[PDB]
Amino acid sequence: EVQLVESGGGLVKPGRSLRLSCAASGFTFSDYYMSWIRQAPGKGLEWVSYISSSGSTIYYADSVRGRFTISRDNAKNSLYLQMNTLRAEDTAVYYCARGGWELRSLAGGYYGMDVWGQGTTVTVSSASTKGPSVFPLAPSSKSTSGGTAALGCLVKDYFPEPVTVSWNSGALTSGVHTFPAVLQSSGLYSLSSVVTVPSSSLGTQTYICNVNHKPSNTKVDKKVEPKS
Amino acid sequence: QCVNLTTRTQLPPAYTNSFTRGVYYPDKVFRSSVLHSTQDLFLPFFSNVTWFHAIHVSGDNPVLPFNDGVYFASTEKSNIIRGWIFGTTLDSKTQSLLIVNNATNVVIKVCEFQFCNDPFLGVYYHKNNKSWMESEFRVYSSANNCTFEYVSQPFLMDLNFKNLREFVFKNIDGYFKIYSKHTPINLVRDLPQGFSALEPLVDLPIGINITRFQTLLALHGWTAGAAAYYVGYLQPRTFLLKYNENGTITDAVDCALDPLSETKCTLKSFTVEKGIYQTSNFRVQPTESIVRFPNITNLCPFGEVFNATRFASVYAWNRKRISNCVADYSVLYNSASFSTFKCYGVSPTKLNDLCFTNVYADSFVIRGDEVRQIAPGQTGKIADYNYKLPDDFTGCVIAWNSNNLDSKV
Amino acid sequence: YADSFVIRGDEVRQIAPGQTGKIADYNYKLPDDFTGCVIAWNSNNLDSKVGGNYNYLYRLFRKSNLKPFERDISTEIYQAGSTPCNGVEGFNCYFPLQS
Amino acid sequence: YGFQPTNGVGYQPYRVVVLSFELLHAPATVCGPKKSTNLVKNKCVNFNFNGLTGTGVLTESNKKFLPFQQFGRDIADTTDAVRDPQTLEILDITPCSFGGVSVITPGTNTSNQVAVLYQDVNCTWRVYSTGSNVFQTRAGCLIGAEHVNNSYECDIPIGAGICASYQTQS
Amino acid sequence: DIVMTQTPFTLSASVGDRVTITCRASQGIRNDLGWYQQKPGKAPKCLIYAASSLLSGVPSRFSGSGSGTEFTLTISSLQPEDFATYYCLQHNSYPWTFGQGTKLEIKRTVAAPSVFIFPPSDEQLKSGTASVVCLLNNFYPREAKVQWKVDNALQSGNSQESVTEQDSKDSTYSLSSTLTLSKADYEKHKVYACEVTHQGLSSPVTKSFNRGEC
Ligand SMILES: *[C@@H]1O[C@H](CO)[C@@H](O[C@@H]2O[C@H](CO)[C@@H](O[C@@H]3O[C@H](CO)[C@@H](O)[C@H](O)[C@H]3NC(C)=O)[C@H](O)[C@H]2NC(C)=O)[C@H](O)[C@H]1NC(C)=O
Ligand SMILES: *[C@@H]1O[C@H](CO)[C@@H](O[C@@H]2O[C@H](CO)[C@@H](O)[C@H](O)[C@H]2NC(C)=O)[C@H](O)[C@H]1NC(C)=O
Ligand SMILES: *[C@@H]1O[C@H](CO)[C@@H](O[C@@H]2O[C@H](CO)[C@@H](O)[C@H](O)[C@H]2NC(C)=O)[C@H](O)[C@H]1NC(C)=O
Ligand SMILES: *[C@@H]1O[C@H](CO)[C@@H](O[C@@H]2O[C@H](CO)[C@@H](O)[C@H](O)[C@H]2NC(C)=O)[C@H](O)[C@H]1NC(C)=O
Ligand SMILES: *[C@@H]1O[C@H](CO)[C@@H](O[C@@H]2O[C@H](CO)[C@@H](O)[C@H](O)[C@H]2NC(C)=O)[C@H](O)[C@H]1NC(C)=O
Ligand SMILES: *[C@@H]1O[C@H](CO)[C@@H](O[C@@H]2O[C@H](CO)[C@@H](O)[C@H](O)[C@H]2NC(C)=O)[C@H](O)[C@H]1NC(C)=O
Ligand SMILES: *[C@@H]1O[C@H](CO)[C@@H](O[C@@H]2O[C@H](CO)[C@@H](O)[C@H](O)[C@H]2NC(C)=O)[C@H](O)[C@H]1NC(C)=O
Ligand SMILES: CCCCC/C=C\C/C=C\CCCCCCCC(=O)O
Ligand SMILES: CCCCC/C=C\C/C=C\CCCCCCCC(=O)O
Ligand SMILES: *[C@@H]1O[C@H](CO)[C@@H](O)[C@H](O)[C@H]1NC(C)=O
Ligand SMILES: *[C@@H]1O[C@H](CO)[C@@H](O)[C@H](O)[C@H]1NC(C)=O
Ligand SMILES: *[C@@H]1O[C@H](CO)[C@@H](O)[C@H](O)[C@H]1NC(C)=O
Ligand SMILES: *[C@@H]1O[C@H](CO)[C@@H](O)[C@H](O)[C@H]1NC(C)=O
């Protein structure tokens, strides 16, 4: 059908530049305004940029003006952002969107932002790529209550956002809950995944958290046992 | 994208006389020095066309019916008249037709549009910088599932004098027919008293159902100008048309209208000599339509005749009596598929209007090759020894494959 | 002009002037003053899969028969009973197209 | 017949139903899905009685049908009586057009004034127009010509002793 | 520009009942308004494009009402595919500005949390830092408060929380608060306490341990 794809994102240390590209398929590209729209993590939608056909009318946001530059190519059916002197508040998922419909011609579709891209992640952190440090949070009577007791694994201090912790190579799906990673002031992420298990079964069976870090190649299994 | 700028100031509907207007070539044949006749859909003479005036903004276009086809006339001096939109609900869930005249081109679309309540073109710059003259189509708000597309050289928009443009639209058997003519009129306030042919423009392959339509105006804060247009409706009429010593139609007369024109027509001449002439008897037209069927409530046993569990042998075929039920056979559309269905003495398209006497249903099972033998005047063992149809047969024969119920391994 | 489509094998008899049935009533109607030819051939080798081919649809319900060479691509809920359906496809309100 | 599921199509079983009926002569009880209306009498209507269509005026009748009869026919074999299938009352069907018409012209090379003679009307109406100068004659109602008391030689013969002429113009 | 305000902003409902969302505007927009729906992790999609008109493929339980201002979206007879975050966007003048969203949550009988406090592992105190985790397990009202106390001093500005998505089975939430200290500062106090306040608790629950007591 009609489609919009993007490319160009990743990780950039602040004070440097990036270039996002977006390619369309199935439109008449000269009959529509195009737009770039960001979404910060844990927040709402917010427009970044609008451009008309032939690039005469250009709208930036007040937070981004003087640093970002839109461009079109109606022959190549392409949209750009040149993002200069990046900052730590530009860590977001970006979307190519069409909503134009250009009131001088006979276009098709709906009037509105009907078609969308898939999103491209931009991460700004003077970090680099660090591996996680793992500790086991033991089941304890302060965590125990009646029939069940909780134990888990704390995986902290890593930059490369996608990280996973499983329980017993993917065996336990009951009570296993990984909490959203937290971003510290140090610039590195951290999280903790915990699972409850009957208090009759404190040390009895196997509870080994399998930590895998995919941008790096870290794979470590840590056993959690009641406190000494 | 939509802005309805209307003012709630109704308007007394005016009328005016189309004396002899709206005569087209109802064929592509050439003819000279003759007086040809033709029953068609025409605009009758001395009729009551409705006058819509665009001056009503001082200190206005409705949706109009499309009964059988219309005659449309525009005066104006510039080009404040753009195209039209045609349909039956002017909405989504149904397709619609759009004819608009942008700049340097004429586009035509059939799609599923979502037109505004007051669709218009908005043009502003014809003066400012005298360049660009950007436009603004405030026609619809969504256009998808389009089928037909046409972009061609524009309509009659060449070139004090007003420009009378005449159009005739009619929608017949899935086509759209548009005839047109352009004339530099001089007399103000009305369509003239001359006689012009309407050479045909287009025959669009559309195939949608049209009941209503509306016209789209170009406004130049939007001001409207002071042009006007005229709408008249077509009726099935018989016309007497003479052409000229070189094609081109000079005159025509419409029988049904008046008692004199009847004689002019039956004489096949435009002049009548002194005397007295016999015309047709006095006719009265029917005012209503009535249907009177008996009080029947049940539905016929479609599911214990076609959906039975065991059929008879052809040598001992079964005969069943049917009475006191409505024969709505559309219920067989989901659960049945017949490979043979043929009626004799009646048309299949008439079965829904009729009422049937002495209805019997004969059922049996035969081989696949012998279904051709169930017909009047056939030979073979089934028609000779098992089941014979009369030559004066009235009714239908229905047959379907049942390999899934009457065969074992 | 050339009109093309795909139907069942039993319904090829319904492509003719003056016929009745769901194809001739709700999907494709030929004029009685028809000039031209009708051509049809079996395509079991291209339009069937081993699990089934549900790409080809047809209209099963309509309020009135079609006019010659008219095409209806609407998908409103057909009200067969005595109650408005509000476009929710409940009981006695059907989706018009089947496969 | 030996019916096995691995037969050729020409040897597979087919179920056959033959429906037989008669049309438009006797009382019927099947009918279709059509819906009925009310009975409008003393007017020109299109009618559909048990599938039999037509046009005309329906009036109450004095004919009395036997129980096995539904339609009545005249000598020209047209249906002129019918039994209403819901009220079981007999109705007469009379045609709608009736009466001759002639047009009197002084020639269209002199004027397009005309007079019209309705040869079956008696006014003291089934006319196209009423205008003025309505004059009754033993040949019909003449509309559009003024009656005078003089007498001349015949110019345009209307009939029954009456003539017409383009004098004083009218 | 033209600002938009959505009034409900974290509405909560059961399944199969009526839901209203109101969106206002700071100028006169005629009918140019769209309603958009975003499920977590995906791209947003249009539902109503001219303040009252559904798109092709949208079920007929969504409803739009509109004017110059004061637009309304209504979902009657809620179904479990309709729990997402809903935005209103204006199409009148460029640049096109969004609303603020409205997350829609699933009802659930008041459930109090299981609370649990975890002291820092001996491995981490070698490294020179102490994380003190406090867990709140299963709970409807997410408006829970986690007060850390160290030797009975309310601790401000050294904790972080995160919360899980509403559970697809029992429609509850779970919350983890982490208190981060240095080894040095950890070793300066005794009682570490975590006091949880919540509607299913008649008075707050404190789980606590004493640094250095097996
Ligand atoms: C009235 O409407 C028409 C259709 O909506 C417009 O016609 C369009 O004109 C364009 C340029 O004149 C055409 O674009 C060209 O298409 C060909 C493909 O055949 C390409 O090779 C060309 O590169 C391309 N040129 C450009 C500059 O894009 C459109 O194809 C044509 N539309 C259609 C459907 O054919 C008219 O422009 C419009 N009138 C005004 C005044 O805008
Ligand atoms: C154009 O005017 C119409 C009617 O005044 C507005 O359309 C709505 O129409 C439906 C029925 O078609 C009514 O039930 C609504 O009450 C109307 N809306 C309002 C707000 O009254 C339409 O909104 C107008 N168009 C624009 C662009 O304002
Ligand atoms: C068709 O008839 C028209 C007029 O009825 C002819 O036009 C005139 O032709 C004569 C000589 O042929 C000229 O002297 C006149 O000046 C013409 N009048 C006009 C108004 O043009 C025409 O020639 C005929 N033949 C055709 C069109 O082939
Ligand atoms: C056909 O149905 C109509 C009603 O639909 C019946 O008409 C009734 O006739 C009786 C006479 O005995 C009247 O008292 C009623 O008022 C009639 N009903 C209506 C609604 O007009 C008619 O009787 C039915 N046909 C037969 C043969 O009974
Ligand atoms: C004949 O038998 C068939 C099959 O048992 C009946 O068809 C079903 O009809 C209903 C209503 O149209 C559908 O919902 C079902 O899907 C049909 N069955 C199948 C298997 O698809 C049919 O109603 C029967 N005929 C009679 C007169 O009762
Ligand atoms: C074309 O569309 C019109 C829409 O009006 C159909 O005409 C009838 O419209 C009324 C609306 O008041 C409906 O209640 C009727 O059901 C419609 N008639 C029928 C027979 O369904 C008209 O039928 C359409 N044309 C065709 C060929 O279906
Ligand atoms: C064009 O019309 C077709 C129907 O003829 C629409 O196709 C339907 O799409 C919806 C949404 O996925 C499905 O639920 C239906 O089953 C589809 N029906 C058929 C027959 O395919 C299509 O969405 C329409 N296109 C647009 C842009 O509105
Ligand atoms: C050498 C062959 C005999 C030549 C006989 C010549 C003329 C006889 C006329 C017709 C013979 C028709 C034979 C087919 C019968 C099929 C019967 C049926 O099932 O319908
Ligand atoms: C079983 C009830 C007896 C029938 C009632 C009496 C007369 C009805 C006359 C014709 C009905 C046609 C039968 C069904 C044909 C469907 C046509 C098709 O699908 O192609
Ligand atoms: C036109 O119609 C009006 C009323 O609809 C009527 O009064 C008038 O006489 C008609 N005009 C002509 C010329 O018949
Ligand atoms: C009638 O008209 C023709 C042509 O206009 C003319 O030749 C004839 O003389 C006219 N009749 C009389 C009586 O003058
Ligand atoms: C017209 O009716 C009158 C009385 O009703 C009658 O005398 C007369 O004969 C009728 N007309 C003619 C000329 O027969
Ligand atoms: C014409 O004749 C009638 C006959 O009664 C008479 O009454 C009248 O005076 C005469 N003159 C007229 C009416 O022109």
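We number chain D the way Swiss-Prot does; in order, the residues shown are 495-618, 633-676, 690-691.
Using the three backbone atoms N, Cα and C, a Cβ is placed for every residue, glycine included.
Neighbour count (other Cβ atoms within 10 Å of the Cβ, all protein chains): 6 for D:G496 (variant position). For the natural variant D:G496 to S, the note given in Swiss-Prot is In strain: Omicron/BA.1.
D:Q498 (variant position) falls within neither a helix nor a strand when secondary structure is assigned with DSSP, and so counts as coil. Recorded in Swiss-Prot as a natural variant, D:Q498 to R carries the remark: In strain: Omicron/BA.1, Omicron/BA.2, Omicron/BA.2.12.1, Omicron/BA.2.75, Omicron/BA.4, Omicron/BA.5, Omicron/BQ.1.1, Omicron/XBB.1.5, Omicron/EG.5.1.
Applying an 8 A CB threshold to same-chain residues 6 or more apart, the list for D:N501 (variant position) is empty. Looking at Swiss-Prot, the entry for natural variant D:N501 to T says: In strain: 19B/501T.
Natural variation at this site is recorded by Swiss-Prot as D:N501 to Y, annotated: In strain: Alpha/B.1.1.7, Beta/B.1.351, Gamma/P.1, Theta/P.3, Mu/B.1.621, 19B/501Y, Omicron/BA.1, Omicron/BA.2, Omicron/BA.2.12.1, Omicron/BA.2.75, Omicron/BA.4, Omicron/BA.5, Omicron/BQ.1.1, Omicron/XBB.1.5, Omicron/EG.5.1; May enhance affinity to human ACE2 receptor.
According to Swiss-Prot, the natural variant D:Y505 to H carries the following note: In strain: Omicron/BA.1, Omicron/BA.2, Omicron/BA.2.12.1, Omicron/BA.2.75, Omicron/BA.4, Omicron/BA.5, Omicron/BQ.1.1, Omicron/XBB.1.5, Omicron/EG.5.1. Shown in sequence order, D:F497 are the residues of the chain, 6+ apart in sequence, with a C-beta less than 8 angstroms from the C-beta of D:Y505 (variant position). Mapped onto three states, the DSSP output places D:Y505 (variant position) in helix.
In sequence order, D:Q564, D:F565 are the residues of the chain that are 6 or more apart from D:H519 (mutagenesis position) and have a CB within less than 8 Å of its CB. Quoted from Swiss-Prot, the note on mutagenesis experiment D:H519 to P is: Increased resistance to human covalescent sera neutralization.
Sequence-distant neighbours of D:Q613 (variant position) (same chain, 6+ apart, CB under 8 A from its CB) are D:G593, D:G594, D:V595, D:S596, D:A647, D:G648. Swiss-Prot documents D:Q613 to H as a naturally occurring variant and attaches the note In strain: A23.1.
Swiss-Prot lists D:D614 to G among its mutagenesis entries, and the accompanying note reads: Increase of pseudotyped VSV particle production ex vivo. Increase of viral load in hamster upper respiratory tract. Produces more infectious particles when cultured in primary human epithelial cells; increases replication and transmissibility in hamsters and ferrets. A coil conformation is recorded for D:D614 (mutagenesis position) in the three-state DSSP classification, outside any helix or strand. Its Cβ taken as reference, D:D614 (mutagenesis position) is surrounded by 13 other Cβ atoms within 10 Å in the chains shown.
As a published mutagenesis entry, D:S673 to A appears in Swiss-Prot alongside the note: No effect on O-glycosylation by host GALNT1. There are 14 other CB atoms within 10 A of the CB of D:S673 (mutagenesis position), with all protein chains counted.
DSSP assigns D:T676 (mutagenesis position) to coil in the three-state reduction, placing it in neither a helix nor a strand. Among the mutagenesis experiments that Swiss-Prot reports, D:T676 to A is described with the note: Partial loss of O-glycosylation by host GALNT1.
A Cα-Cα distance of 94 Å separates D:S673 (mutagenesis position) from D:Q498 (variant position). In the three-state DSSP assignment, the secondary structure recorded for D:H519 (mutagenesis position) is coil. Least packed by the Cβ count within 10 Å, out of the recorded positions D:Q498, D:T676, is D:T676. In this structure, the C-alpha atom of D:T676 (mutagenesis position) lies 28 angstrom from that of D:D614 (mutagenesis position). Those recorded positions from D:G496, D:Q498, D:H519, D:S673, D:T676 lying by chain B, with Cβ under 8 Å from one of its Cβ atoms, are D:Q498, D:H519.
Taking the Cα atom of each, D:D614 (mutagenesis position) and D:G496 (variant position) are about 77 angstrom apart.
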